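Everything on this sheet refers to the single structure shown next.
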Amino acid sequence: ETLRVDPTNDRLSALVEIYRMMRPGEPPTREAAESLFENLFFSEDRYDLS
Amino acid sequence: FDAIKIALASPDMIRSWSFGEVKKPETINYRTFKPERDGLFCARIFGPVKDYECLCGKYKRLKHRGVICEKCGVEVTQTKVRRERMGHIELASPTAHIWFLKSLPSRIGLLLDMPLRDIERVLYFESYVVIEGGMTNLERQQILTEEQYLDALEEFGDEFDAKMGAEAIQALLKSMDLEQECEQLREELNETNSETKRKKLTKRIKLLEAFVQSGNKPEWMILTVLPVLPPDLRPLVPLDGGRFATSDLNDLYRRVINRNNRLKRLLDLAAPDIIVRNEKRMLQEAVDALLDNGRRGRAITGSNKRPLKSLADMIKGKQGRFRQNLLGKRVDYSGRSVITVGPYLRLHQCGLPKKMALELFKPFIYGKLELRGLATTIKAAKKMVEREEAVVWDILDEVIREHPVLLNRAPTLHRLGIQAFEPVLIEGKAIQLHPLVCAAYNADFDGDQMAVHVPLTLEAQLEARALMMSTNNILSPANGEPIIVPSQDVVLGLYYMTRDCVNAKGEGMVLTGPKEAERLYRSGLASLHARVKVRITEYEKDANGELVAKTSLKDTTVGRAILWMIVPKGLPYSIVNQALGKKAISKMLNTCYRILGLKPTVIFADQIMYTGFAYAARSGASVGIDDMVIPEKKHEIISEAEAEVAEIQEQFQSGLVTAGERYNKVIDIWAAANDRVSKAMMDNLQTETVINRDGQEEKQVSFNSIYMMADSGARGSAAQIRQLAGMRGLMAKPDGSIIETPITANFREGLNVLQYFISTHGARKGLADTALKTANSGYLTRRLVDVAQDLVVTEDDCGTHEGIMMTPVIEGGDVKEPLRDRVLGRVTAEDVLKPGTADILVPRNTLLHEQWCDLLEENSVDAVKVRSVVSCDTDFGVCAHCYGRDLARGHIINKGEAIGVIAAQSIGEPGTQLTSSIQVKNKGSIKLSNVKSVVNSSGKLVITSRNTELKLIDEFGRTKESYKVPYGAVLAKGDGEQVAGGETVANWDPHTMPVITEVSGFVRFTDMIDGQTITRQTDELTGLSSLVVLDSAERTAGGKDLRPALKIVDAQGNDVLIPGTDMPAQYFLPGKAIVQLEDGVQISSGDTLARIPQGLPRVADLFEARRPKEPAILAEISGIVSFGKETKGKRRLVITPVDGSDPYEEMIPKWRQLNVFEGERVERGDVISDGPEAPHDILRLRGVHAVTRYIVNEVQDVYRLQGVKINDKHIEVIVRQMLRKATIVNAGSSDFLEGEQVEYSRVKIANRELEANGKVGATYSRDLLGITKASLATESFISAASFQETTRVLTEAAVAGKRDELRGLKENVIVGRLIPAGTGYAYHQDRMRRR
Amino acid sequence: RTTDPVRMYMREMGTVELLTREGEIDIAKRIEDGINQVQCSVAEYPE
RNA sequence: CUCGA
Ligand SMILES: [Mg+2]
Ligand SMILES: [Zn+2]
Ligand SMILES: [Zn+2]
C-alpha cells in the first residue's frame, strides 16, 4: 500500500524529495542532492552511535 | 477624563506626536558620556540630560525657564520630559505592520478579499500583483508570476500596471472603494440563501461598516512613518563597575535606522534590482522584528544566543506591563516574618515585633516627635530613632493603639485570606497570631510567612475596622457555616471535659450550682468525670426580647457543669449535655450566632478557646506504643485467607477456572478478609470494661488515647486507625491494576522490605498529583474572576414575576440535598401555598430565613419558586432581591457589593481539594407522569413511552425516591399502589431493547423478501425462530431502499388501529430485528415481537462549555419521523410535523443506538441517541431555565461527592455571565445576523418598539459561551486585553475604533481610580449623575 | 514556501551565470563604448 | 536553576 501513494519512481527523483523536505525553497541540483543524503547518515562526523 | 479611545494612527498623527526626525544610529560618545546629535538619545529631540542645563552649559540656574540654546539646540526644561517626548523615523519605503498582517484572521486579506498565502508572495518580492487592468483580460488582484509579467508587458504594452512589494499592497488598499463594495455585499447578502456564507459575508459587511463608522482609512495599515519610544523607557544606564547596561530596543531600533540609511544610499547609487529588492525585504524584516519578534520567520537573536524582547513581548504574558506591573504592584509600608502561635490574645489582636513596628510606623513617629517638641526638625528626629532612646518606645505605644494593620498570607485563595487585626507589641522577631483564625488562613505553624501591610489614610483606617476586622468575619461567604470553628487541641479539651466514667471518685452526689462544681474539682474531692445532680438556671428568650429564668435539677456530669459558666444567657442546657465532639461545637456556635447576635458570639468563641486549652493541659493525652492495640484474632483471619487463596490457585493450576476469574476471586476474598480485621480492631478499641459501684463488669466507651483523637474529630478518621492496628488494604501499582497480594503488616509491627517498596507507588502518585493539580485549580480561578469581574448589585427591586423552581435531589436512593438548606436565603417568586390548595402561608417576596423555613419543614411542601440571578431584568448588574441573602453577614445584600469576585473565589478555592430491577427502600405511594400504558396478557402493566419515571411518594407528599424506567418494561404493579420496602415493581432485560406490540390481535409477516430485503437465521438449538434481518453493513446492499415493513394485520388482513386513533399500526425493521413469535400468531397487549440488543476536569469541561465527543442528539421540533435518503455513510431522517413545516431534515452517523424508530413520535428536546448532552443544545431547544438547572445539578455532584459544601447561588452568577451575548434572527433596528449583547438588544426594544413605532421587531436567540470566550467578547477592551491574547484583542479593537467606557472594576484598578463597588460605589453615583 | 531570506537571495542570484576570462573583457569593452559615446558626443557643445 | 509554605 505504501508503494502506490509513493510519488517517486527513480533514485535521482527521490533524493530531490528529501531535499525539498529538509531544505525547502531552494532549487535542487543532483550534486547537492546526493551530498545531503550522504552526509545525513553515513558520514564519520555527522552521525555517531558511539 | 472618563473614556479611553483607540484607533489607527495616520502619518499626520505620528508627525503630530513627534519632536524631531532621528537620522543616525549613534547612541552616546565613548570618551565622555554625552548623547550625540540626531541619535537615539539626542538632547535636542528628547530634552536635556540634567535639570535646567543645556549640553554645552551656556545656560543654567533656573533663570532661563524655557529658552533654547543657540549652540546645541537643547530646550532648558526638566529632565523629567525624557519619558514623554517621542521621535519618528522617515522610512524610505513603505512597510507592512505585522499585527494587521499576520494575526488570525488576516485583517488585510479580510478587506482585500485575498488569501494570506497570496499576499505573502507579494510582500516578499516573489510575484507581481495587478492593481488595475485597462483591458479586462487582467482582472483586479490577479497574481502574475515573474515570467508571465514579461508576456503581459509585451502583449499589452502599458495598458496595465503591476507592482511588487509593500507599495503594491498600499496602492491596492488606496485604490479601493468602500461605498461600492458595501452596497454590493448588502444587496447580495439578502439575495443568496445559505448558512455557510452568511457567517462570513456578515463579518465582511460589518468590517466595511466599522471602517466607515470609526472614520479610519485603510491606507494606514502600511507604515510610512515609524515612531520612536522615549529614551527613558529603554534606558542606557552605567552600572557600578563601569560596564553599561542597556535595554534591547536600542538594537532593533539601530537595525531599522541602519537598514533605512542603507536603502537611502542604495536608491541614489542606481543599483541593480537584485540588490534593491533584497534591501527592501531586509528593511521589512527589521521593522517586524521590532514590532513583534517571533512571528515572521526565525526569531532575531542577540549576542547571548537569546531572542530579543520586542515591543509586543513587553505587553503580554506573565511579564508584560498588564499582568505584572499594573494589576499587582510592589508596595511601600510592608513587612514579612515567620508566624508563631500565641493563645493569650483575643480574637481581634495579633502580635508584632518591636523592630518591625519601629520601621513600618516611621513617619508617624516623626510626626509625633515633632508635635511634642522632643525634636526640633526631622533631621534631628531621625537620630532619636537611630539611637533607640527612651522616649521612642513610649511614643510608639501611642502611635500604634487604635490603628489596625492588615495580614496577608500567600496564596490568597478566598476573601478571608486577608484580614485586619489590632496590634500589640512583643519582643522577638515573629508575628504572633491568634489560634482561631488559622482555619481561615490555612496556616500551619511549620515555617509559614505572612505579610504585614499598613493602611495610611483616614478612610482606609476605617475600612479595616468596619469591613476587614477579624471579629466581623466569623461566617464564611461560601456557605452559612462558621469559619471560626475550633481546631484540634481545643476540641480535644472540650471532648475530654464532657464525658462520664462509672465510679469516677464521688458520683451520685448532689450540688447547688456550677460554682460549687469548680470548687469540688479543684480541691480533688471529685473527678472531672462523674455522674451528679446539679441545679442550673437556664434562660429561654421565646418571650419577645425578654429573658425568662427557670430552675430545674439536671442529671449530668461535673465537667458539663463546669463548662456551663461560659455559655451565654439565651442558650439552653441541651447544647452541652452531649459528648461534644467537633460538629457539636460548630453547631453550638452557629446556634449562638443565629439566636443571640454577634457581640456575645465573639466572647463565647474566645472563652471556648481559653477553656479548651486549659482542660486539655490538665488531662495529658499521650500516644504510647501500648495504645495501638492489635486485635487478637488477626493471625487467624490472615491464615484463613491464605488457606482460601490456595484453593483458587490449585483450581487454576489444573483446568477448572480461567485467569480473569482467579484474578477477581483473589481480590474478592482479600477484601472481605481485610474488612473482617478492620471490624475486629475497632470493636476492640472502643470498649473498656470497668468495675461498677458494686462488683460488676459494665462496659463504656473507651479512654484510649488514640481513639479519643479519632472519635472527637480532632485529628484523623477511622480510615487511618486501620493502618495502625489492622492491615493495609490493597496497594495498587501505577498501571492502575490492583496487586494481588496485600500488605498484611501494619505500621506498628513494621513493614517488610518489599512491602515498603510496594507502598511507594501510591505515595509518589499522590504527591506528584498535588504538584500538577494546583496549576489547573489556580488557572480556573483566574479564568473565573476575569469573567464575573463586573457584576455588582445595582438596583433594589425589579418586578420580574419569574424564577427557577426548587426541588430536593432524589437520584437513585435517599435525598442528598434537602429543601431546608437548598431554598434557604432566597426570596420567593410566587406565593406558594399549603397542600390544601388555598390559604397562602408565605407572601410573594419574603426572605426565606430561619423561623420561616422550618415552618415549611413542618408542613409537607415540596417545591418553592424562587427568584434567581439568571432571570433578573435590570441592566449592568442584578437586583438586591433577585440575589437573595448576603451569606457573610446574614441579611439582605446591600447595593454596592461586588458579587462575582466572591462567587469566583468561592468556586475556585476548594479546587485543590477535589481530584434489570427496581427495588424500593421504604413504604409509600406511587406516582407516574407522562405515561401511556396498557395492561399485559398476565394482568400487569407495560410501558410504551420514554419520558416516564417511577416516583415514590411518601405518605405526606414529598418524593422520597425517583426511579427511571425505559421503554418496553413490563411492570408488576399498576399506577398508584401501596408497596413494600424491598419489593420489585419493574422487570425488564438489561442487554436487549424489545419493541413490544400493544395491539390485541393477530399478526402477519408482511412485506419481507428473504435474500433481497431481509435475511434468514434458524435457531440451531430450539427451532422457534422466524424471519430476521441482518445489520446495517453486513446485509445485502441491493435492498437498502426497499424498507421491510412488518405490517401487523388480523386473520383477514384488515389494518388494525392504534389504540385511540384511526391510523393503522405497523412495526418496522431496523438492524438486528430478530423476531421470535411465528407467523399468524394471536397476541394480546404485552407480547414481545422482537428483542433487538444493544473530578476537576469535569468542572473545567462544564464551565468552558465544550461539546463532548459523542453527543446525545435531540429532536429539533415535534413530529413524526421517517428515514429519507440512503446511507452514503450517513442516511438522513426527516422530522415531519403533524401541524407544522415538513421539510426539516438531519444527518445521523454511527448507527449504534436509535431510541426512536421509523414510525414513532417525538417532541422537542428529547433523546434520539444516548449519552452525555452538549450544553448548547439544552439552550437552543429547551429554555434558559434548563441550562442553569443542568449546570447547578452537575457541578454540584463534583463538590458533593468529595465533601465540599458550596451554596448553589455562586454558580448561577457565572451561568448568567456565560449566556450574555445574544444573536438576532429578525431585523428592524440594527442588522440581520450579527452577535450583539442581550443588554443592548433589550434597551432597544425598551426604546424602539414602544412609542417610536410599532413592533418593528428585534427578536433574538440566546447563545452560550465558554469562560475563555465570554471575557474576550466584552465591551470594554481593557478588561479583555489583560486576560489573554493581547495581540488579537488589541488588533481587533484598533481597526474598529472601539471606545472604552470604564464600566467594570478591572479597568479602574489599572488607571488608579475608585472601583464602582463597595465604598467607591456611593461616590461613583455623584460622578455618573452630574454628567 | 520559505521564510529564510538568505535562501531567497541565493535562489535569486542563482539564475545568472558565472563569467569566463574573455567575458569580463567583453563587458569592459561594452562599458568603454558606453562612455565613449558620451565623450565623442559632448564635443558639439559649448560646455 | 536549587530550596521553603
Ligand atoms: Mg506551612
Ligand atoms: Zn546650550
Ligand atoms: Zn431583579
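The numbers used for chain B are those of Swiss-Prot, and the residues that appear cover 17-931, 948-1126, 1137-1373, in sequence.
Looking at the header, which is where the method is noted, we find electron microscopy, 3.7 Å.
Cβ coordinates are placed from backbone N, Cα and C, and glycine is handled just like the others.
If you check Swiss-Prot, you get these features:
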type	residues	note
BINDING	B:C70, B:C72, B:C85, B:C88	Zn(2+) 1 binding site
BINDING	B:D460, B:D462, B:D464	Mg(2+) binding site
BINDING	B:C814, B:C888, B:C895, B:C898	Zn(2+) 2 binding site
MUTAGEN	B:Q504 to P	Resistant to antibiotics salinamide A and B
MUTAGEN	B:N690 to D	Resistant to antibiotics salinamide A and B
MUTAGEN	B:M697 to V	Resistant to antibiotics salinamide A and B
Same chain, 6+ residues apart, C-beta under 8 Å of the C-beta of B:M697 (mutagenesis position), given in sequence order: B:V645, B:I646, B:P647, B:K650, B:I737, B:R738, B:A741, B:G742
Pick the one among the binding-site residues B:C70, B:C85, B:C814 whose Cβ has the fewest other Cβ atoms within 10 Å in this structure. B:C814
Around the Cβ of B:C888 (Zn(2+) 2 binding site), how many other Cβ atoms lie within 10 Å? Please give the count over every shown protein chain. 21
For the Zn(2+) 1 site given as B:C70, B:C72, B:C85, B:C88, which other residues of the same chain have their Cβ within 8 Å of the site's Cβ centre? B:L71, B:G73, B:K74, B:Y75, B:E86, B:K87, B:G89, B:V90
Taking the Cβ of each of the mutagenesis positions and counting other Cβ atoms inside 10 Å, which one has the highest number: B:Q504, B:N690? B:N690
Ten-angstrom check, please: count other Cβ atoms within 10 Å of the Cβ of B:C895 (Zn(2+) 2 binding site), all chains counted. 22
Which of B:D460, B:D464 has the fewest nearby Cβ atoms, counting only those within 10 Å, among these binding-site residues? B:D460
For the Mg(2+) site given as B:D460, B:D462, B:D464, which other residues of the same chain have their Cβ within 8 Å of the site's Cβ centre? B:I355, B:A459, B:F461, B:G463
Counting every protein chain shown, other Cβ atoms within 10 Å of the Cβ of B:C88 (Zn(2+) 1 binding site) number 16
Under a three-state reduction of DSSP output, how is B:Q504 (mutagenesis position) classified: helix, strand, or coil? helix
If you draw a 10 Å sphere around the Cβ of B:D462 (Mg(2+) binding site), how many other Cβ atoms fall inside it, taking every protein chain shown into account? 5
Among the recorded positions B:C72, B:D464, B:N690, B:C888, name every one whose Cβ is found under 6 angstroms from ligand 2, counting any of its atoms. B:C72
Taking the Cα atoms as reference points, how far is B:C888 (Zn(2+) 2 binding site) from B:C72 (Zn(2+) 1 binding site) in Å? 70
Position of peak Cβ density within 10 Å, selected from the binding-site residues B:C72, B:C898: B:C898
Those recorded positions, B:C72, B:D464, B:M697: which ones have a Cβ sitting under 6 Å from ligand 1? B:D464
Recorded positions whose CB lies under 6 angstroms from ligand 3, from B:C72, B:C88, B:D464, B:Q504, B:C895, B:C898: B:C895, B:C898
Restricting the comparison to the recorded positions B:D460, B:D464, B:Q504, B:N690, which residue's C-alpha is spatially nearest the C-alpha of B:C85 (Zn(2+) 1 binding site)? B:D464
Spatial neighbour of B:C88 (Zn(2+) 1 binding site) that is closest, considering only the binding-site residues B:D460, B:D464, B:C895, B:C898 and their CA atoms: B:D464
If you measure between the CA atoms of B:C898 (Zn(2+) 2 binding site) and B:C70 (Zn(2+) 1 binding site) and round to the nearest Å, you get 66
Here the recorded positions are B:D460, B:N690, B:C814, B:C895, and the Cα closest to that of B:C72 (Zn(2+) 1 binding site) is found at B:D460
Alpha-carbon spacing, B:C70 (Zn(2+) 1 binding site) to B:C814 (Zn(2+) 2 binding site), which is rounded to whole Å: 66
Taking DSSP three-state, what's B:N690 (mutagenesis position) in: helix, strand or coil? helix
